[PDB]
Amino acid sequence: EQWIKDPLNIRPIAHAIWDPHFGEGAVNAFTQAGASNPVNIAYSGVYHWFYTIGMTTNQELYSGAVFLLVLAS
Amino acid sequence: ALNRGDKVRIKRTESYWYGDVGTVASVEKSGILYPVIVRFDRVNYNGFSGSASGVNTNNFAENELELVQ
Amino acid sequence: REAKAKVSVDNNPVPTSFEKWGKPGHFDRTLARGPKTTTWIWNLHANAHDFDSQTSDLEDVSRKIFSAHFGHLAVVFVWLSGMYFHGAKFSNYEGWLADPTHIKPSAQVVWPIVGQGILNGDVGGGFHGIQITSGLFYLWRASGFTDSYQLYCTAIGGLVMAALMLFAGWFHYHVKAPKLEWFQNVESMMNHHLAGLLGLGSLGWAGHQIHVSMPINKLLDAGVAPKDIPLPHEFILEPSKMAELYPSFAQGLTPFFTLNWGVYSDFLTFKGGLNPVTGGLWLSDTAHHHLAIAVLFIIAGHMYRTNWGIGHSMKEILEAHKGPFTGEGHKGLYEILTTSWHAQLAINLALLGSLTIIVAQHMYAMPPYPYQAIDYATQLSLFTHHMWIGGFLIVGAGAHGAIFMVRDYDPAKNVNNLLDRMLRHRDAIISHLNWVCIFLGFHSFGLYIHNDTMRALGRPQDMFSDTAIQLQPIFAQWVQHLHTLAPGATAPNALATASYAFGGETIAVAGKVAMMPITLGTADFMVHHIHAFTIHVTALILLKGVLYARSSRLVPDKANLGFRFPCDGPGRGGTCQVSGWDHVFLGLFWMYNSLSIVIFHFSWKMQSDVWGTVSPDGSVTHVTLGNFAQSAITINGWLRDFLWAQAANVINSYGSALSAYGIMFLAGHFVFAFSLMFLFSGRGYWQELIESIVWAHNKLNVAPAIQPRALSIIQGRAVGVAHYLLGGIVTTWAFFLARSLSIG
Amino acid sequence: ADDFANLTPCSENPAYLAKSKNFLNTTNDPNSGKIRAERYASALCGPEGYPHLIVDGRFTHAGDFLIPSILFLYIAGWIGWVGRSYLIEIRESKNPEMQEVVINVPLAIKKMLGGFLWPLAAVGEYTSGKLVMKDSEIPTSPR
Amino acid sequence: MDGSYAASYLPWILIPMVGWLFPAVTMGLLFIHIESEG
Amino acid sequence: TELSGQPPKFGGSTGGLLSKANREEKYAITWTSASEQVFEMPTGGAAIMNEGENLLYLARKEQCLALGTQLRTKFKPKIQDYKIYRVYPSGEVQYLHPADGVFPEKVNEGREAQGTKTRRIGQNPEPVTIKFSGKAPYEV
Amino acid sequence: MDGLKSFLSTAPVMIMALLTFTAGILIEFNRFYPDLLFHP
Amino acid sequence: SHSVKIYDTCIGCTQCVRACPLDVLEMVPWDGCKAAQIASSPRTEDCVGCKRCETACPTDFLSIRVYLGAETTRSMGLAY
Ligand code: CLA
Ligand code: CLA
Ligand code: CLA
Ligand code: CLA
Ligand SMILES: CCCCCCCCCCCCCCCC(=O)OC[C@H](COP(=O)(O)OC[C@@H](O)CO)OC(=O)CCCCCCCCCCCCCCC
Ligand SMILES: CCCCCCCCCCCCCCCC(=O)OC[C@H](COP(=O)(O)OC[C@@H](O)CO)OC(=O)CCCCCCCCCCCCCCC
Ligand SMILES: CC1=C(/C=C/C(C)=C\C=C\C(C)=C\C=C\C=C(C)\C=C\C=C(C)\C=C\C2=C(C)C(=O)CCC2(C)C)C(C)(C)CCC1
Ligand SMILES: CC1=C(/C=C/C(C)=C\C=C/C(C)=C\C=C\C=C(C)\C=C\C=C(C)\C=C\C2=C(C)CCCC2(C)C)C(C)(C)CCC1
């Protein structure tokens, strides 16, 4: 939702990091793209996909994930 | 019916000289399944790795030979 | 030519002819019948010097070996004379000698064509050529060469000597061929090689240094200029010209015979340090050293019994050495080293390669030739060159140890001697060496991996560094301290330290540093353990190849298969590379790896904590600003601050006199990648491809009578490893040369 | 008319002129750079200043590829034909293999010299000779 | 390590479980299965 | 029955039998020697065979056969009366080599023919013609 | 003698002779007429 | 174990038996060649698969063929 507000400047994030090996330097380095916690930035263009497809909220992506769980089932 | 000196082509498919030409050296008497001794000019593959040449003689049957001269 | 000696020769065993030159393969009965397959060609080169597979006569083999030795000595004489002549009529040795500190040693001029003339860069004094790193000019200045005509005369003498050695080989293989009895005089041969070759050699060289090197260099360093120095023989014609430099000469050789040696303290010194003018060892010290070494070798050349009852029988000495742990001891070793050429070759290759690596290590830190420490390119080049020579000789020692095991090992004559017991606990030896290599690899490379992971995660305090968890090499620091305290205490008469690398003054000549204290820290500890690890792995491969050449639990009849065989089939799970030759093949790669890490360590440490400039303050600014401590502890450090950084000279070398180094850089890369094809594939695929191409030639009747065969498995391996080593070593050659020639 | 609008003749390209003013001498000739700068001003250059070659097939650039192609085709046909006829004459010398390793110098030179007529002897052997061989008379592997 | 996203306590215990408990259990089960009967 | 013969004179080595000889199986080579001789051990190092009967235990059959080839190819009075057996942990002994008291190199009556195909090599059935079966071209 | 000629007529000698002869040809051609990128 | 098959193109030169390092092969009487014998593989459970019998075979492509099968202690050549 933040990425949609300014797609040309905000980098898309794939998911958050949770690694106990991390030190302060690594934490500070990976708190990026306006995130409050360590995070990896997305590099697969799935954000542009979901946006061009018409998805605009987090709840839509969530319901899609749940429905795909049901599809796998 | 083949005699010494008969240039012949090998038809054994699996043979190294299948389609090549070899000269008959001798024909052993009846009873043996492969009596026709054929010598060749091109040596085959036999020999341990790195060896010099190979074997240039083999025994076939009449049915496995096509006659030339 | 008896002279009441033990000489015994055959007056005409081999006739001289040219007909056999027209029969390629005369030495091999399997090749004399003519080629039928392409393999015939390759084997012709493989068994060329394999004299054992050509004849079962040990005498004829010894004769072939002797004449081949003479031929190789003629070849080395030809090469040395080529170097001397190229220094004579194609180098700037005189313009350099007139002013070394402002000119680059050049030689080998390039013909201006197709653009290649760009390689003749300006070296100083208007001379244009390729800067040489062999350090020939420094050696010639140490010898006292003043005029290019003398280099020409040395070249002529070397060519005459080459002709002499060639004639001697022909004469002793065709005319007077010595018998097998004459070669087996190991006591006499040893006495002579100690006294005649080594003793007399160093004695005569000490004499030449005292009469030519020392006086000329004493003047040369004082600024007398070459053209004003009298000729080397004017010092022999005029004794006052020797007494003016060394008043000890005025007393003559009377104090020598009367043991009044201290008088000679004018020219026989023990200074220890370096010459402050040029940055090399004192030639007085080198002459004194050659005198001592000559006396030592002459005294040593008297130990063994020959034709007069006095002396030591090496058989009795070897057999007299046996203990509770080793059974019958060294019994049967005399018979081995007397009836087997490969055992001798293995021992001698091992010791010679070790001596070569020792030469590299002792010349980098104790620069013996004048103005060689100033030149970083020459220093690095000589270091790595002798390093690689030693590594290859050691791998060859392993190869010939295995060859002896397969061919000349006789179990009937090795009953409970040292070799027998080694064969009887080779399992314990190899298992423990396996464990030691694993422990070192975990505890050297693994430490680097730990540092990489800790630094990457932002945890510098968890690293193995001088600033975190220190790995101080305490013992080496203690020994360096002892070296820096030796002059005056544990070395009373020695004026200075043996070398300033252990500590002392930061000796600098001209604007650059010659030799300063080399500090040792956590990164040095880690690199030394990497060295131990790689050396252990290479030695494990070679020693396992030697000890298991005859047999193993997999192949109990391996000896009957020979020294060089690809395998024994895909059975027993797979038995590829079970032979000793394949162990040499793998040990080649691991020797390359070991020596590459050694020379990379040398380059980075010298450039980082030693090499550099010095400003008129005592302060030293090193080449790459001491980045060894904080960067040589991770692999990323070696990738970035050593390989990525210092290869900038090599990649941007286009458009200058060093573009050839970029060319050869890319060429070595290509040859490594090309080797990979021979290393990763198998012969069957290539033989099938050749079958298809042979059909295609049969379509147009271009079929060669010599049937094209794919490279044999062993030959595929040999080609792959040869190209691998060539590519990698040429890559690092170009890299090192360009880098050390673009650092001032 | 306006073909190859991305390229301009080297004389009309300013980068090429600036660089050719400082072209390097190749051989001992001090004018080798000058004569190279004069010879390369003929072709088409790019924005950087180095000439581009045109293998489109037009005869305005017949020297860029057509003429070297013709020359190499002639010479390589010569080499191949002399080698093939040498091997075939070797085939009938009782010991052909050791004459394939040890080169019969007179026969080799006689084959080589008579190679300037390879493109005619080629069609001579193709029309009714030994250039192409029947497939059934060639040894093959199992399918 | 933290997380402004909701249920940030879930990775807290879920990372050791995916990294320690789950692998140890699966490897132990597969090891017992590899070496079964005899 | 009971294998007889004096063990060769040997100081020991680390290449001999392991836990397999007592857990799984072992092998034995017996041979008569015309004199006390020195031979090479298939497990490494030299040993001394006694004059008369010699019994030696080895871990693998190929080791005994290597010793047999060495006995029959490397000594002035060729040792060819050697016998190779297989010993099990229950003490059972299975005579092995030479199978019928005659070396397999030379023909001898009484031997059956096994693994003999009446057809040619290139006359094997195509795999597609025997697929979804538990057999291969060289088995049917 | 005859063996000397047979040695001088071997494969490596002949191949290196032809390669050196062609090397000389090409080197001299590019020496007297250099930088021949294309035919005018 | 490995399979060791023998075909009718056997000439009975006994070389593969001489080359075998584990006594897998035998020379049995036959009537299909001059030597009046043929190769056999009675003791296949001792075959390791070193392909020496094939290496010592003279016929144009081997008359004796070794096919590597289920591995065991004996076939893998283990002394442990
Ligand atoms: C003082 C006597 C003497 C000397 C100096 C040598 C020296 C040498 N021997 Mg020899 N040898 C000797 C006694 C001696 N040997 C005796 C008594 C025997 C019988 C047991 C042998 C049997 C023997 C064998 C079987 C072999 C040698 C070999 C060698 C050479 C190998 C080392 C090398 O390459 O170094 C560096 C090389 C040089 C410095 C080149 C110089 C060579 C010249 C011709 C010899 C020295 C000049 C001569 C003594 C005249 C000096 C007069 C004047 C200068 C004062 C070497 C030059 C090996 C060989 O041939 O290697 C090539 C070899 O195969 N030796
Ligand atoms: C004084 C040292 C010495 C001596 C005299 C010998 C002697 C011998 N060795 Mg040994 N060996 C040595 C050192 C030595 N070696 C070293 C340093 C190594 C490590 C590489 C080995 C490793 C070794 C192996 C693996 C083998 C031998 C073998 C042999 C025997 C056959 C010789 C041969 O192969 O023919 C002639 C040699 C060749 C045809 C090789 C040519 C390949 C060239 C050198 C490529 C290298 C490229 C070049 C250096 C630079 C590139 C140039 C290029 C671009 C044109 C022979 C009696 C063979 C054997 O079976 O022993 C009985 C064998 O298998 N040796
Ligand atoms: C970077 C490439 C590479 C590496 C990783 C190795 C690795 C090794 N080689 Mg090898 N080799 C290589 C290239 C390489 N080789 C090539 C190209 C060749 C062809 C010539 C050979 C041929 C060769 C031979 C002939 C021999 C070796 C030997 C060895 C072993 C040496 C013993 C040791 O150091 O202990 C162990 C060191 C390591 C395992 C390094 C990695 C350690 C990491 C940092 C720790 C990992 C942490 C943890 C376990 C990870 C857990 C993961 C998690 C998901 C569970 C070692 C495992 C020798 C040997 O067997 O030693 C006795 C030996 O004989 N090599
Ligand atoms: C294949 C899909 C997938 C992948 C690759 C990941 C990846 C990751 N997840 Mg996530 N997750 C997924 C689906 C997936 N997730 C789904 C569908 C849900 C909602 C049920 C979640 C809910 C979830 C939570 C609550 C957390 C993660 C977390 C994580 C990280 C550590 C793994 C972990 O501890 O949680 C384990 C994952 C689960 C318990 C959910 C089950 C995953 C799906 C339903 C099954 C996947 C099966 C699939 C076939 C893979 C099998 C392996 C393959 C070889 C066959 C990791 C980067 C942690 C994190 O945030 O890291 C910081 C964590 O806190 N995941
Ligand atoms: C940076 C330098 C690079 C160093 C790399 C060193 C590579 C080491 C490889 C180990 C094998 C070396 C021993 C070879 C000896 C050896 O046995 O090698 C192994 C291989 C043997 O194959 P086989 O086992 O099939 O041979 C058995 C036959 O004898 C059958 O009877 O021989 C070959 O490689 C054939 C190729 C010859 C290539 C012919 C080219 C000749 C080159 C001429 C110029 C020589 C150089 C002159 C000096 C400048
Ligand atoms: C941290 C502080 C502790 C440091 C202690 C380190 C030393 C303890 C281990 C050393 C091994 C002692 C055995 C050799 C002493 C020794 O040779 O004893 C002598 C003995 C043979 O002596 P004999 O009585 O038979 O002498 C008669 C001879 O003339 C005939 O051969 O050799 C053996 O017992 C074979 C065992 C050697 C296998 C051990 C070698 C292991 C390598 C050790 C490498 C570590 C240091 C390497 C640095 C280069
Ligand atoms: C009564 C009837 C009709 C009326 C039909 C009505 C009234 C509605 C029809 C609705 C239909 C036909 C809906 C189809 C929906 C498919 C959906 C919604 C999604 C499929 C998604 C998949 C498979 C995976 C999607 C993924 C997920 C979930 C993501 O979030 C990211 C993208 C992607 C990874 C692709 C009409 C009159 C017409 C014909 C006569 C019968
Ligand atoms: C011109 C042109 C081009 C091209 C084109 C083309 C595409 C062509 C082709 C072609 C083809 C498609 C061909 C094929 C063929 C076939 C064949 C078949 C041939 C061959 C043959 C033979 C038979 C040979 C023989 C010989 C000789 C003659 C000599 C040497 C020796 C030998 C033997 C090799 C380009 C674009 C580039 C450019 C422009 C134009």
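Numbers in chain H come straight from Swiss-Prot, and the residues shown are 2-81, in order.
Looking at the header, which is where the method is noted, we find X-ray crystallography, 2.5 Å.
Just so you know, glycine gets a Cβ as well, placed from its N, Cα and C.
Per Swiss-Prot, these features apply:
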type    : residues                           : note
BINDING : H:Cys11, H:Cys14, H:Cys17, H:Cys58 : [4Fe-4S] cluster 1 binding site
BINDING : H:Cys21, H:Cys48, H:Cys51, H:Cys54 : [4Fe-4S] cluster 2 binding site
DOMAIN  : H:2-31                             : domain '4Fe-4S ferredoxin-type 1'
DOMAIN  : H:39-68                            : domain '4Fe-4S ferredoxin-type 2'
MUTAGEN : H:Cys14 to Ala                     : No detectable PsaC, D or E
MUTAGEN : H:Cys14 to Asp or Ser              : Considerably decreases amount of functional PSI, grows mixotrophically only under very low light
MUTAGEN : H:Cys14 to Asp                     : No detectable PsaC, D or E; when associated with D-51
MUTAGEN : H:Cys51 to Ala                     : No detectable PsaC, D or E
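Neighbour counts of Cβ atoms within 10 Å were taken for the recorded positions H:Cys11, H:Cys14, H:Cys17, H:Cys48, H:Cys54; the minimum is at H:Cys14. Counting residues 6+ beyond its ends, the domain '4Fe-4S ferredoxin-type 1' (H:2-31) has Cβ neighbours under 8 Å at 37-51, 53-60, 64-71, 73, 75-76 in the same chain. According to its DSSP assignment, H:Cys17 ([4Fe-4S] cluster 1 binding site) is helical. Checking the recorded positions (H:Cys48, H:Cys51, H:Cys54) against H:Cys17 ([4Fe-4S] cluster 1 binding site) with a 10 Å Cα-Cα cut-off leaves H:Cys54.
Each residue in H:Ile12, H:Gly13, H:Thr15, H:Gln16, H:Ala40, H:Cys54, H:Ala57, H:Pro59, H:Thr60, H:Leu63, H:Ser64, H:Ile65 lies on the same chain as H:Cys11, H:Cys14, H:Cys17, H:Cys58 and has a C-beta within 8 Å of the C-beta centroid of that [4Fe-4S] cluster 1 site, without being one of the site residues.
Around H:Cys51 (mutagenesis position), the same-chain residues at least 6 positions away in sequence with a Cβ under 8 Å from its Cβ are H:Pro22. Candidate binding-site residues: H:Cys21, H:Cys48, H:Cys54. Nearest to H:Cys11 ([4Fe-4S] cluster 1 binding site) by Cα distance: H:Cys54.
Neighbour list (H:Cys58 ([4Fe-4S] cluster 1 binding site), Cβ cut-off 8 Å, at least 6 residues apart, same chain): H:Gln16, H:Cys17, H:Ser64, H:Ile65. For the binding-site residues H:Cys21, H:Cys48, H:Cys54, a Cα to Cα distance of within 10 angstroms from H:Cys14 (mutagenesis position) holds for none.
Counted with DSSP, the domain '4Fe-4S ferredoxin-type 2' (H:39-68) comes out as 7 helix, 7 strand, 16 coil.
When Cβ atoms from all protein chains are considered, those within 10 Å of H:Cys21 ([4Fe-4S] cluster 2 binding site) total 27, not counting its own. Under 8 angstroms separates the C-beta of H:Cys51 from a C-beta of chain C, among the recorded positions H:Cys17, H:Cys21, H:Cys51, H:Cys54.
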